Amino acid sequence: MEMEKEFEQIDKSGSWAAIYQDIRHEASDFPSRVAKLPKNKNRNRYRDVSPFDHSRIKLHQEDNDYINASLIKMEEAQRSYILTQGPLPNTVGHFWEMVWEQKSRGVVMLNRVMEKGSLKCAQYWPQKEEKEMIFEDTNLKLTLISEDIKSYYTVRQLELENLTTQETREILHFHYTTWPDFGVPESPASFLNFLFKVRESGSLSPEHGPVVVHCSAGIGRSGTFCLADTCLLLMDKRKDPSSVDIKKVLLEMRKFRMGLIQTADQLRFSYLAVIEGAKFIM
Ligand SMILES: N#Cc1ccc(CCO)cc1
């Protein structure tokens with residue numbers, strides 16, 4: 001079926017939970033043996049969210065190459081994304097090692113450091129120009145260059161220096177700051193505006209490594225971001241945009257990382273964002 005009218009048909013019939021459970025039943029199951037090794041317990045935020053072995057990002061290190069991060073490669077759309085958990089106190093250096101080694105231009109953050117009164121990820125970037133951060137375990141230096149605070153999101157320019165080689169690179173930090181503590185946003189308008197700002201920066205384009213996108217677990221809000229982007233790109237590329245099937249795209253993405261889209265409300269919100277975004281594109 002088309003999307004917008006399939007949407008109204010699920011709303012009127014109140015069957016979002018049944019649609020979402022079908023997705024969960026059909027989703028791929030692949031091994032995640034490296035994630036479950038005992039030496040990696042303090043590298044995982046949640047015991048039930050792990051990268052598959054076949055698609056995990058490897059650190060360029062011979063001691064321990066593990067990070068909770070996955071490469072999502074979308075062949076027809078010609079987009080790649082790295083989805084990862086919010087960094088932990090003992091993985092902030094690994095996080096920036098990955099950004100460096102994979103040649104990423106942008107980092108997309110969809111959570112606040114504290115939500116619901118608890119910590120959802122480490123404070124992994126510097127908050128003042130004159131107070132830089134050094135990660136001694138991976139030999140990297142990180143400096144805040146500039147910051148632009150808007151009503152729904154903040155953009156930061158950061159300098160990442162490889163202290164072994166003295167090479168430097170400019171990284172863009174796109175921070176969506178207004179996702180509610182419970183539920184999903186009422187309108188997709190500010191999320192779409194944010195997606196378009198990431199796109200306009202070059203961070204999603206083939207001349208750079210894959211964008212790094214995270215929330216707390218790296219599957220819920222993060223899944224929404226890449227699902228919406230990929231569906232809108234396919235609607236631009238194809239002769240028949242109504243042939244884009246959002247449930248099939250999501251199942252394809254779940255071949256590369258488990259659990260993408262965590263609730264039926266997140267699924268409905270993804271539909272809403274693609275539907276509204278397709279009208280603005282033209
Ligand atoms: N890119 C891309 C892409 C991903 C999924 C699908 C659905 C396959 O039946 C089609 C295209």
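Cβ coordinates are placed from backbone N, Cα and C, and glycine is handled just like the others.
Lifted from Swiss-Prot, the feature list:
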ACT_SITE  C215  active site, phosphocysteine intermediate
BINDING   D181, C215, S216, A217, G218, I219, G220, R221, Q262  substrate binding site
MUTAGEN   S50 to A or D  No phosphorylation
MUTAGEN   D181 to A  Substrate-trapping mutant
MUTAGEN   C215 to S  Catalytically inactive mutant; abolishes sulfhydration
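Here the features listed in Swiss-Prot are placed on the structure.
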| residue | record | contacts (Cβ under 8 Å, 6+ apart) |
| --- | --- | --- |
| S50 | mutagenesis position | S32, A35, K36, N44, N68, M258 |
| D181 | mutagenesis position | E115, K116 |
| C215 | mutagenesis position | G86, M109, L110, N111, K120, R221, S222 |
| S216 | substrate binding site | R45, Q85, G86, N111, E115, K120, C121 |
| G218 | substrate binding site | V49, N68, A69, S70, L83, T84, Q85, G86, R257 |
| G220 | substrate binding site | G259, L260, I261, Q262, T263, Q266 |
If you count Cβ atoms within 10 Å of the Cβ of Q262 (substrate binding site), leaving out that atom itself, what do you get? 18
For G218 (substrate binding site), just give me the three-state DSSP call. coil
Tell me, by DSSP, whether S50 (mutagenesis position) is helix, strand or coil? coil
At its widest, how many Å does the recorded substrate site span between Cα atoms of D181, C215, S216, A217, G218, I219, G220, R221, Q262? 16
Going by DSSP, is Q262 (substrate binding site) part of a helix, a strand, or coil? coil
